[PDB]
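Asker: First, the structure itself, so that you have it in front of you.
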Amino acid sequence: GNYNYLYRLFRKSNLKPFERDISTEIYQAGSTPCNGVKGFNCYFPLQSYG
Amino acid sequence: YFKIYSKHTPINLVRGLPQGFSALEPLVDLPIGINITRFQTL
Amino acid sequence: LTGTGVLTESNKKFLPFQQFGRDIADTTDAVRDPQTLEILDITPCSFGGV
Ligand SMILES: *[C@@H]1O[C@H](CO)[C@@H](O)[C@H](O)[C@H]1NC(C)=O
């Protein structure tokens, strides 16, 4: 499993043309706040290719 | 694309701007390609 | 920037950022040669009704 390639599965807003976002900010995929700590409906923005 | 314009003019007013016309000539088209929203001078 | 016309010496002066000059219809009236920094007028060669 070559997990060296990743993609931004989760993002809050659509990108502008020729935009790069290397920000390591967590996403809140539920009503429950994450506040930078993983948990329930709190997943990493970048997911590795299997 | 980050484009620079400029114009150098000899002035002799002590405090404020003069009144007149002077167009600005482009110098550098700098290819940075980054998000810019808040800047700070020196 | 291809085209067709008569190339003659130019009396106009181009500022250093200027590379070509467009007329009202935005056809290249005067051009700057990329090898020798000299300005050339492009007069379209004669047309008329027969
Ligand atoms: C090559 O082109 C430059 C313009 O970018 C000019 O200044 C130079 O004289 C030219 N050299 C020759 C050998 O044609």
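Chain B uses Swiss-Prot numbers throughout; the residues present, in order, are 200-241.
When the header is checked for method, it gives electron microscopy, 2.6 Å.
Note: Cβ is positioned from N, Cα and C throughout, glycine not excepted.
For B:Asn234 to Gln, Swiss-Prot lists a mutagenesis experiment annotated as follows: Increased resistance to neutralizing antibodies. Annotation of the natural variant B:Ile210 to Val in Swiss-Prot: In strain: Omicron/BA.2.75. Listed in Swiss-Prot as a natural variant, B:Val213 to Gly is described as follows: In strain: Omicron/BA.2, Omicron/BA.2.12.1, Omicron/BA.2.75, Omicron/BA.4, Omicron/BA.5, Omicron/BQ.1.1. Swiss-Prot gives this note for the natural variant B:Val213 to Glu: In strain: Omicron/XBB.1.5, Omicron/EG.5.1. While the structure shown retains the original residue, Swiss-Prot records the natural variant B:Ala222 to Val with this note: In strain: 20A.EU1.
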Asker: Counting Cβ atoms within 10 Å of each candidate's own Cβ, which of the variant positions B:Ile210, B:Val213, B:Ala222 comes out highest?
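Answerer: Of B:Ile210, B:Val213, B:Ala222, the one with the most crowded Cβ is B:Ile210.
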Asker: Of all the recorded positions given, namely B:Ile210, B:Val213, B:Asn234, which is spatially nearest to B:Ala222 (variant position) at the Cα level?
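Answerer: Among B:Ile210, B:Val213, B:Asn234, B:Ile210.
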Asker: Just to be sure I understand the packing, how many Cβ atoms besides its own are within 10 Å of the Cβ of B:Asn234 (mutagenesis position)?
Answerer: 9
Asker: Quick one: pull the CA-CA distance for B:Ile210 (variant position) versus B:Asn234 (mutagenesis position), whole Å only.
Answerer: 35
Asker: What subset of the recorded positions B:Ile210, B:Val213, B:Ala222, B:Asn234 has a Cβ positioned less than 8 Å from a Cβ of chain A?
Answerer: B:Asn234
